[PDB]
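For reference, the structure is listed below as structure tokens.
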Amino acid sequence: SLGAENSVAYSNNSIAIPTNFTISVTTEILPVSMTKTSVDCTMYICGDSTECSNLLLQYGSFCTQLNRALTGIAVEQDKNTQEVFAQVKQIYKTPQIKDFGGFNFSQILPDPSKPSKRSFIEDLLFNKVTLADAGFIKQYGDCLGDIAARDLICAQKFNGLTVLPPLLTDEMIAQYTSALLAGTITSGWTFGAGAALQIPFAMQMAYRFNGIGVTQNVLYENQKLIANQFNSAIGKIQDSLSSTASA
Amino acid sequence: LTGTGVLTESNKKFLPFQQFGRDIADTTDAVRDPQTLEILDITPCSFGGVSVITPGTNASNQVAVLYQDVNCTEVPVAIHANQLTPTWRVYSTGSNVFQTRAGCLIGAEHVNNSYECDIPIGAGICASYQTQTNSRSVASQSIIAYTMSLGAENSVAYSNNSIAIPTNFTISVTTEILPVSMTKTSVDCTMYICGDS
Amino acid sequence: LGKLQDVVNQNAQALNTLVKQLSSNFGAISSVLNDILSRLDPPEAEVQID
Amino acid sequence: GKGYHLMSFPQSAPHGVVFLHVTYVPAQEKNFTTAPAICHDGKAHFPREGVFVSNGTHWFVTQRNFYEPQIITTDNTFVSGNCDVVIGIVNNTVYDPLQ
Amino acid sequence: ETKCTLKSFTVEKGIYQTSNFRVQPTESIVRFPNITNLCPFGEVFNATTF
Ligand SMILES: *[C@@H]1O[C@H](CO)[C@@H](O[C@@H]2O[C@H](CO)[C@@H](O)[C@H](O)[C@H]2NC(C)=O)[C@H](O)[C@H]1NC(C)=O
Ligand SMILES: *[C@@H]1O[C@H](CO)[C@@H](O[C@@H]2O[C@H](CO)[C@@H](O)[C@H](O)[C@H]2NC(C)=O)[C@H](O)[C@H]1NC(C)=O
Ligand SMILES: *[C@@H]1O[C@H](CO)[C@@H](O[C@@H]2O[C@H](CO)[C@@H](O)[C@H](O)[C@H]2NC(C)=O)[C@H](O)[C@H]1NC(C)=O
Ligand SMILES: *[C@@H]1O[C@H](CO)[C@@H](O[C@@H]2O[C@H](CO)[C@@H](O)[C@H](O)[C@H]2NC(C)=O)[C@H](O)[C@H]1NC(C)=O
Ligand SMILES: *[C@@H]1O[C@H](CO)[C@@H](O[C@@H]2O[C@H](CO)[C@@H](O)[C@H](O)[C@H]2NC(C)=O)[C@H](O)[C@H]1NC(C)=O
Ligand SMILES: *[C@@H]1O[C@H](CO)[C@@H](O[C@@H]2O[C@H](CO)[C@@H](O)[C@H](O)[C@H]2NC(C)=O)[C@H](O)[C@H]1NC(C)=O
Ligand SMILES: *[C@@H]1O[C@H](CO)[C@@H](O)[C@H](O)[C@H]1NC(C)=O
Ligand SMILES: *[C@@H]1O[C@H](CO)[C@@H](O)[C@H](O)[C@H]1NC(C)=O
Ligand SMILES: *[C@@H]1O[C@H](CO)[C@@H](O)[C@H](O)[C@H]1NC(C)=O
Ligand SMILES: *[C@@H]1O[C@H](CO)[C@@H](O)[C@H](O)[C@H]1NC(C)=O
Ligand SMILES: *[C@@H]1O[C@H](CO)[C@@H](O)[C@H](O)[C@H]1NC(C)=O
């Protein structure tokens, strides 16, 4: 199916103008890092044996660059995580008075109830993704003791295939996201070029409407339905993410 | 059947005729003793998670050790300190027993400060060679393991009715470097893998 | 200078490896073509040369 | 650059380029009280290419990124429907040229 | 060990994932079943006829 067909009715003199807009909130995901790994020289290709160690020393010195390459990859990953979320070094605390116009922002902002500062949608996204690799700490004690049947993580650890942890904790990325959110909801976009300059959220919405070509008096004449539409869109995003579990 | 490793008693279940059991990929990891019919378990005599943190040979000789995803209770068990040199046994236990979320970090002391990261270590923790020798009485320049500074915190004071406007600007000139090309190379067919013959 | 230097180093480093890796035996009796050619006859030195 | 972009200068470098970016980077901020609109004669009088900034018991139109106070003329603002709608509109006299 | 795992006498600032060079096996053990019986090699190789 090639989508759906439609007609426009040019007519050579006809103006089509909207009368009622519909604020839409869309989700776009983007991977910013990958699980860095390191491999041991002799543990994999000779296990533990002195004879194979001698034969490998005589054969060559390959791993001296292999690990190096992987090492570089690891560094790269950190830089990526340090390039996307660390745009601004200043951290802006969440506003103490929650009156951003009709907008609520009760789910994007961090949730103080939970001990972790993971807001609400961030925790939902954490739960949706089923991280099945050795992300949880598979300590050496689990592999050594209290074992019944072999698992692949223990084999990877025993054959030298170790997995390094990311430099930035998920709480640290949460702190960056919260700081950027507070800056963009309180100071508008000034903090991306200078300091944090207070902008009432209605004035910021007027700024952005003026930017998109729709002059002011469209926000101000009726903004209650705009805030209601934004809240409904946020609720729909929450419902879709919590139900489909496929994004 | 010969092989190197560490044996240990285990509760593995073996069929009556079975003599040995392998790992996921053809690696005999649990043999049965013939003289006692009891089941043994073979673990590799190698724990690769050791990361050495160094301030550079031409800056000092002290180093820090980070064993991967272990508590500071099994490190002598994990690395077999009883079969190691005394100098290695020094880096097994002691006073600097700082524990992180990526294994503990014997070798360096932990501080409550929030200095900027110098040498990345693991999840959140960094380390640096600081000249605390003046600050810490008569001690020497030492390796410290702090937690990263997340920039600097700030407040905006929304107040729901407030405008902030600059009065004096500051022209800034910033440098951004970008590589545009790399050294092209060519290789000969026979003169490399055969020289002249 | 940073990354502008780094790439150059990388290239040079690669080339250095491509030379320093000529000493790898790769299973042969000796990682010297002249030595094998002088020590073993063609029918038996052929496998080492391959 | 970091701030608002003005211009750039290229410089050759070994197998690469160096860009010198000139940016505005405003500083020396001052925070005053503000309003979105002024209901004068029952008219919203929304600002045009500027914002309303009030000193002690005063009102002015100023550009967003620089402090350039101006008197509330009929060319600096435009009206659009009764002001009961605007939420937070502060009423004031809207000066007029041609008077 | 850090010097050995990257093959240089000079090590610069940073963290390095070293190889395994600490522990070396020093004792060897052998476990064979209780048999203590010889083959009839003298009853096979010294047979009257094959
Ligand atoms: C004005 O809008 C109406 C909306 O119906 C247009 O009428 C439709 O035009 C499309 C495109 O030609 C046709 O496919 C539909 O079948 C038309 N439906 C009706 C109800 O007529 C109309 O054409 C538009 N303006 C003009 C006159 O072009
Ligand atoms: C703004 O968001 C907050 C989030 O807590 C809403 O507060 C909750 O509202 C629901 C009903 O919608 C109640 O059942 C909860 O008990 C409330 N919790 C708290 C902490 O107040 C608030 O109602 C929302 N306001 C709107 C609609 O703008
Ligand atoms: C623009 O669309 C919105 C969205 O439907 C309209 O608001 C609705 O108005 C009806 C009738 O009062 C209510 O029953 C709905 O609950 C409202 N929905 C929302 C989200 O506001 C609004 O009336 C429309 N305006 C114009 C001028 O067409
Ligand atoms: C195989 O022979 C060994 C002796 O070479 C047996 O080991 C002995 O076991 C008895 C009873 O537990 C002990 O009292 C002796 O001290 C052991 N001696 C040694 C040297 O181990 C072993 O039990 C025998 N196993 C089988 C299955 O016959
Ligand atoms: C902006 O106005 C406020 C209100 O008086 C000035 O004071 C700040 O108020 C906030 C919220 O209470 C505090 O968090 C700040 O710490 C206060 N000022 C400081 C920097 O200590 C504020 O100074 C004004 N901004 C200016 C003058 O740039
Ligand atoms: C300024 O605004 C206030 C609040 O709207 C006005 O107060 C009321 O304004 C309406 C409309 O003019 C009058 O009908 C009421 O009698 C006013 N009541 C009060 C509280 O005084 C006030 O009139 C406005 N003044 C200006 C400058 O227009
Ligand atoms: C490390 O200590 C924690 C806290 O008691 C425990 O949950 C975990 O199982 C321990 N791991 C090992 C390998 O001993
Ligand atoms: C070590 O550093 C000092 C000071 O920079 C320098 O003079 C000396 O030559 C360096 N030696 C080595 C080992 O590189
Ligand atoms: C940090 O301070 C706490 C008490 O506030 C103390 O228990 C802890 O040992 C300190 N950590 C250091 C000094 O590294
Ligand atoms: C106007 O603003 C200036 C600078 O803040 C101030 O010195 C002056 O007193 C103000 N006058 C009023 C109250 O309009
Ligand atoms: C917040 O600002 C709005 C702007 O319309 C105003 O109506 C409201 O009364 C203000 N509330 C506070 C907390 O001052």
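Going by Swiss-Prot, the residues shown for chain D are 1044-1142, listed in order.
Backbone N, Cα and C atoms are what each Cβ position is placed from, and that goes for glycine too.
Per Swiss-Prot, the features are as follows:
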- D:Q1071 to H: In strain: Kappa/B.1.617.1 (VARIANT)
- D:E1092 to K: In strain: Theta/P.3 (VARIANT)
- D:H1101 to Y: In strain: Theta/P.3 (VARIANT)
- D:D1118 to H: In strain: Alpha/B.1.1.7 (VARIANT)
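Structure with Swiss-Prot features highlighted.
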residue: D:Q1071; record: variant position; Cβ neighbours (10 Å): 12
residue: D:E1092; record: variant position; Cβ neighbours (10 Å): 9
residue: D:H1101; record: variant position; Cβ neighbours (10 Å): 12
residue: D:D1118; record: variant position; Cβ neighbours (10 Å): 10
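Recorded residues D:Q1071 (variant position) and D:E1092 (variant position) have their alpha carbons 22 Å apart, per Cα-Cα distance.
Across the structure, D:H1101 (variant position) and D:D1118 (variant position) are spaced 19 Å apart at their Cα atoms. For the pair formed by D:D1118 (variant position) and D:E1092 (variant position), distance between Cα atoms is given as 11 Å, rounded to the nearest Å. For ligand 10, the nearby variant positions are D:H1101; that is, of D:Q1071, D:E1092, D:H1101, D:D1118, these have a C-beta under 6 Å from one of its atoms.
In the three-state DSSP classification, D:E1092 (variant position) falls within coil. Chain B has no C-beta under 8 angstroms from the C-beta of any of the variant positions D:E1092, D:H1101, D:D1118.
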